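Peer 1: Mind having a look at this structure? Questions to follow.
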Protein chains: 2
Amino acid sequence: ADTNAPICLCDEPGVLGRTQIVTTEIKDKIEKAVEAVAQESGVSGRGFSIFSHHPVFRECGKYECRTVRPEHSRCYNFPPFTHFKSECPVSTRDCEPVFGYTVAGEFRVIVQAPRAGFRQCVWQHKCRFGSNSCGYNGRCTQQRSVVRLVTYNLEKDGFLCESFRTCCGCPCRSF
Amino acid sequence: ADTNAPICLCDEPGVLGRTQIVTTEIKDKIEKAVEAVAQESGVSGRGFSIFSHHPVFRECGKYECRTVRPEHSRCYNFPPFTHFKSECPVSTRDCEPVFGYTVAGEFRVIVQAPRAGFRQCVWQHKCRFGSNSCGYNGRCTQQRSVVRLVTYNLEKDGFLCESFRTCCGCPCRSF
């Protein structure tokens, strides 16, 4: 594999920040579209409920930044739901990405519309010091899982659920 | 009177995982307060922090463990930023304090929330062998400096910056 990389949400070498800067015009388009969704609802204007009528949001739009805690994205909370015997120290950061590369490696725009009231978050848990030695013979390794998040299709002006790899833990594996 | 063994951030058997009064009851309260900031903040970027949108954190949240280097707490990194002519031998230890005494002598809980992505580190540089003769007429002296760290005010259960003395070096104080 020449160019190979799993790529976790918010992954970035320079202190894990932003790679490129999405056009404000795009953010504008998204805000508008999300507002359109909220209005086609109207009823139940108390919270996320304004989005709960649209099929895609119902399917994968529930990683609400307001409710998602870090433990919800630890590997033990994703199938197979098992705990690590030994896990290395973990660096945890909330992630609210505007872009992501799917499981298939494609580039996608992940929907974030703070003004409209729709924000998606998934806390990332990575090996604190990369892959250092840890067992009596082990190695610190990044484990991942997969989350589905609402993305925005620029062409067809439509929403869609897509799969992204998320960093859930750092088990000390025997290499 | 003088003392060969100076007192620094992380000194005395009180600073530990459990620690003095820093009950798992307090710890948890702090963790959730930090998570709330992460959840409402969201704002992030390279060479930044997700906490830089909150006023207390933008002011004194820069001793985050992932960015801190041992030399960042050496005396020459604090005003008047001057180097020593002769410095006695130093013992450098990492320090991630859970409580401390402010420059005004008050006890304060120093925020440490590993699970929400906020840890504070200030490496202590102590006189390896204190007070012993070093120069012609000098005596090895613990040099302290002042650092501001995010604290948790019990009363108003919120965040506040406070000033703490930190051990930055051990100059041979001759004359």
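Numbering, chain A: per Swiss-Prot, residues 21-195 in sequence.
Per deposition record, X-ray crystallography, 2.0 Å.
Backbone N, Cα and C atoms are what each Cβ position is placed from, and that goes for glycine too.
Swiss-Prot feature annotations, pasted as is:
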type    : residues    : note
VARIANT : A:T102 to I : In coagulogen-2
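For each listed feature, how buried is it and what is near it?
Peer 2: According to DSSP, A:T102 (variant position) sits in a coil region rather than a helix or strand. For A:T102 (variant position), applying a Cβ distance below 8 Å and a minimum sequence separation of six or more within one chain yields A:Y96.
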